[PDB]
There are 2 protein chains.
Amino acid sequence: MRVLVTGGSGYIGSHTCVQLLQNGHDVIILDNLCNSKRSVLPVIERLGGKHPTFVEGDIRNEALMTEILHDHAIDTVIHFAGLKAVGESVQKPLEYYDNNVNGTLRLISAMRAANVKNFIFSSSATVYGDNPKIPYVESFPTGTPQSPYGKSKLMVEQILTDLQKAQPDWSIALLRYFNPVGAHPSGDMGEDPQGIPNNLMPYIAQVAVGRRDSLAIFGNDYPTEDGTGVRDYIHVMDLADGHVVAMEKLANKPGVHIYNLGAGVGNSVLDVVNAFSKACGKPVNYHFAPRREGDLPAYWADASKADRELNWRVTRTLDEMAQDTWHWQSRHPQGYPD
Amino acid sequence: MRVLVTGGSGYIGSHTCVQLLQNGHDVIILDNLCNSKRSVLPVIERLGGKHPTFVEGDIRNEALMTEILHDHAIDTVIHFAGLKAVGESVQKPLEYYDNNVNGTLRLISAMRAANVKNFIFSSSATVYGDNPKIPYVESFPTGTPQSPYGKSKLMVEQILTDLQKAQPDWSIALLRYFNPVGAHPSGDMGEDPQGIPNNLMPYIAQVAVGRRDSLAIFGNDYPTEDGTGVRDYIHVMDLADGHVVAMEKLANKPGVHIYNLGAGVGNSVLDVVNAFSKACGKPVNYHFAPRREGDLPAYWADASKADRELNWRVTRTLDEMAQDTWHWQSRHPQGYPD
Ligand SMILES: NC(=O)c1ccc[n+]([C@@H]2O[C@H](COP(=O)([O-])OP(=O)(O)OC[C@H]3O[C@@H](n4cnc5c(N)ncnc54)[C@H](O)[C@@H]3O)[C@@H](O)[C@H]2O)c1
Ligand SMILES: NC(=O)c1ccc[n+]([C@@H]2O[C@H](COP(=O)([O-])OP(=O)(O)OC[C@H]3O[C@@H](n4cnc5c(N)ncnc54)[C@H](O)[C@@H]3O)[C@@H](O)[C@H]2O)c1
Ligand SMILES: O=c1ccn([C@@H]2O[C@H](COP(=O)(O)OP(=O)(O)O[C@H]3O[C@H](CO)[C@@H](O)[C@H](O)[C@H]3O)[C@@H](O)[C@H]2O)c(=O)[nH]1
Ligand SMILES: O=c1ccn([C@@H]2O[C@H](COP(=O)(O)OP(=O)(O)O[C@H]3O[C@H](CO)[C@@H](O)[C@H](O)[C@H]3O)[C@@H](O)[C@H]2O)c(=O)[nH]1
Ligand code: NA
Ligand code: NA
Ligand code: NA
Ligand code: NA
């Protein structure tokens, strides 16, 4: 199929593009480069074994989106583009609602214009809000996210749902991601955050590579087995694969197809640290700090639906997530070149 | 004060502009004329007794908004502009989210740019969602509106709230309107819907003026005293006054000030019909029809907070709402001239 991958040069998109090309699809990447570098492009093609077309531009540019869509005869759109720094979203809400809410709106408006009706959206478990019932299941009603980032994702799912209702021939997948980690097994592609990483895995990796002193473990008094926060970590390669399958199986299948994408099991902060210490061959330095504002104690996905419906399930393990991350971090300490 | 009134030439905005000018404020109206006519301008000035500046343009045009804001040294913004046809919103969701959500976002983004930090938003009781507890009170958590229109209003309240949190010097009023009806006592200004009116009052008025056959009463089996739907009708002049007071008292008062604007009492469909039959001097023709999709049986506002805090309460009665509407309808059967 002909697919437009917005945010295609970012973390999850890059890996998804590789898997897409491996499957022989024709890939067009659209990215504004606010959080990625052109240097990843050659890696995508090399690892993907096929050339992906790249377009530098913004999802907020409806006219350009429409043109791309038509120019490349796109059949389906995978939308990863947007802003995702939780804390920053609290400090700069407008930028979040603009890039995520208006950004998606401009893109689907362009799709309508170009007669494109297959869409895949990067959603998040954050949409469940403060749900005491865990694991989270697609049948649960959504809750109220506590950050502008979380809210923006829920708002987009609602807009997409209403759109599908009004244009019933559309096929829209709402893919609720849990906690993406890991890197391509080659060690030549991975997450390349700029500045202080907000997520656990990259933070740990930077401590291990010798850039940072100690990992601050936010809270050790949660009601969990070890007192640290529990999450559902999912290898970016499994996530990528899920996207290819969802795209292939849902294209032209009318409806709003919601699926949680996670491993279906929880791991604590210590579990992650331990796996990384093991991967890197040295104990990762860490200390206990106060709870981070807005953090829930524990949650993970119920991924039965995706298994059942798409025959998709994770295959990489926690150790692999850690190992692949270290291999990338270690082979490319400065990330992608400028 | 210097105030920009978006949607200023529409129903509620026109009446609010008249009251604002009467109070000696400097008014700049911004409207795209998608649902109003330039012909109202002269009426505003005449009844307001002062000239309001008019700018034809769209809230979605951030660059233009910023310019206006600066050019006119605006101190506060009253935002009435947007789309409000409930049923149409279901059929055309994107236009609703674009005009309302992105539309407001562009406007407050322009405000940030121009250093304007006092805002008044036209919200709605729809934000309470399906709340069994009536009357509705500002302290109730919001629910989930069932139309793209309702959702768009709730989304904007959330974006505004987050913005205020990030820029704490802002004063933002979330004015939750109930069911606006009535017309300026002069009979020379009022609601001028194009095509089939969606609301009860104008529909009744058109039946009475001889344009329509019979009023279809949507449902007669609700759990209400007479079986018909119950709402909180509020005279547009009282609404207008509430806006002037809110603007005057809340300007430069940091916070998100939420107030329900209603009469605090409920009236059934039959109650309204009866009042109009009385006003127009002939029995209004009507029949019973099935319930209209998405309609709640009964709700009204708890307006104690606005009374307490702003010393504001309604003063016009149901009969006046009916009479003023008939006077306008009757004096200007073709509405505002082309
Ligand atoms: N990584 C996670 O932990 C996490 C979990 C839940 C959801 N998500 C979502 O998945 C998507 C991918 O996340 P990621 O980790 O790959 O992040 P990322 O930052 O690596 O990828 C986002 C890409 O979007 C591009 N972009 C941003 N705004 C744009 C705009 N307006 N126009 C065009 N391009 C734009 C960026 O330059 C970047 O390459 C995002 O929507 C994110 O919110 C990720
Ligand atoms: N009338 C009601 O029953 C009701 C109840 C709840 C909330 N509201 C809200 O109050 C506000 C005023 O409603 P109203 O009855 O006066 O409606 P209205 O249609 O008479 O007024 C809206 C005005 O906005 C202008 N407009 C629309 N989109 C615009 C855009 N993108 N840029 C610039 N101008 C634009 C229209 O041309 C119109 O003059 C709206 O936000 C509406 O949703 C009204
Ligand atoms: O330096 C750090 C970073 C994280 N943590 C803890 O590690 C866990 C994971 O934190 P983090 O990696 O920041 O991810 P989450 O806060 O769970 O959020 C991720 O996963 C969500 C869905 O589960 C998405 O909404 C977000 O976009 C994505 O950042 C939590 O218990 C954190 O308290 C630490 O203790 N120290
Ligand atoms: O032809 C008609 C029109 C209305 N009704 C009934 O009259 C009542 C009022 O209906 P309507 O005038 O359409 O207003 P609402 O549906 O209550 O909605 C108005 O008030 C809401 C807040 O209370 C706002 O969200 C909306 O923008 C605004 O249109 C309801 O019981 C309707 O079923 C009829 O029976 N026949
Ligand atoms: Na802040
Ligand atoms: Na670098
Ligand atoms: Na429809
Ligand atoms: Na007319």
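So this one's X-ray crystallography, 1.8 Å, going by the header.
Any Cβ shown, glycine's included, is placed from N, Cα and C.
These features come from Swiss-Prot:
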BINDING   B:11-12, B:31-36, B:58-59, B:80-84, B:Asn99, B:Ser124, B:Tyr149, B:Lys153, B:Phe178  NAD(+) binding site
MUTAGEN   B:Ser124 to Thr  No major structural changes. Catalytic efficiency is about 30% of that of the wild-type enzyme, and affinity binding is similar to that of the native enzyme
BINDING   B:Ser124, B:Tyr149, B:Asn179, B:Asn199, B:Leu200, B:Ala216, B:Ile217, B:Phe218, B:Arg231, B:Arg292, B:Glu293, B:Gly294, B:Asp295, B:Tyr299  substrate binding site
MUTAGEN   B:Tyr149 to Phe  No major structural changes. Catalytic efficiency is very low and affinity binding is 12% of the wild-type enzyme
ACT_SITE  B:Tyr149  active site, proton acceptor
MUTAGEN   B:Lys153 to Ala  Decreases the catalytic activity. Not reduced by sugars in the presence or absence of UMP. It contains very little NADH
MUTAGEN   B:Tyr299 to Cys  Loss of epimerase activity with UDP-Gal by almost 5-fold, but it results in a gain of epimerase activity with uridine diphosphate N-acetylglucosamine (UDP-GlcNAc) by 230-fold with minimal changes in its three-dimensional structure
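In sequence order, B:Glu56, B:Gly57, B:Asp58, B:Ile59, B:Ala81 make up the list of same-chain residues 6 or more apart from B:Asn32 (NAD(+) binding site) whose Cβ falls under 8 Å from its Cβ. Within the set of binding-site residues B:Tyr11, B:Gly82, B:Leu200, the entry lying nearest in space to B:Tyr299 (mutagenesis position) is B:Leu200 (CA atoms). According to its DSSP assignment, B:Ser124 (mutagenesis position) is in a strand. Taken in sequence order, the recorded positions B:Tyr11, B:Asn35, B:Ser124, B:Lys153, B:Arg231, B:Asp295 that lie near ligand 2, meaning a CB under 6 Å from one of its atoms, are B:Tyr11, B:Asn35, B:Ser124. Within 10 Å of the Cα of B:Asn179 (substrate binding site), the following recorded positions from the list B:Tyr11, B:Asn35, B:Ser124 place their own Cα: B:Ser124. There are 24 other Cβ atoms within 10 Å of the Cβ belonging to B:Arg231 (substrate binding site). A coil conformation is recorded for B:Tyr299 (mutagenesis position) in the three-state DSSP classification, outside any helix or strand. Under the three-state DSSP scheme, B:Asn99 (NAD(+) binding site) falls in the helix class. In the three-state DSSP assignment, the secondary structure recorded for B:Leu200 (substrate binding site) is helix. Comparing C-alpha positions, B:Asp295 (substrate binding site) sits nearest to B:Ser124 among the recorded positions B:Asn99, B:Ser124, B:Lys153.
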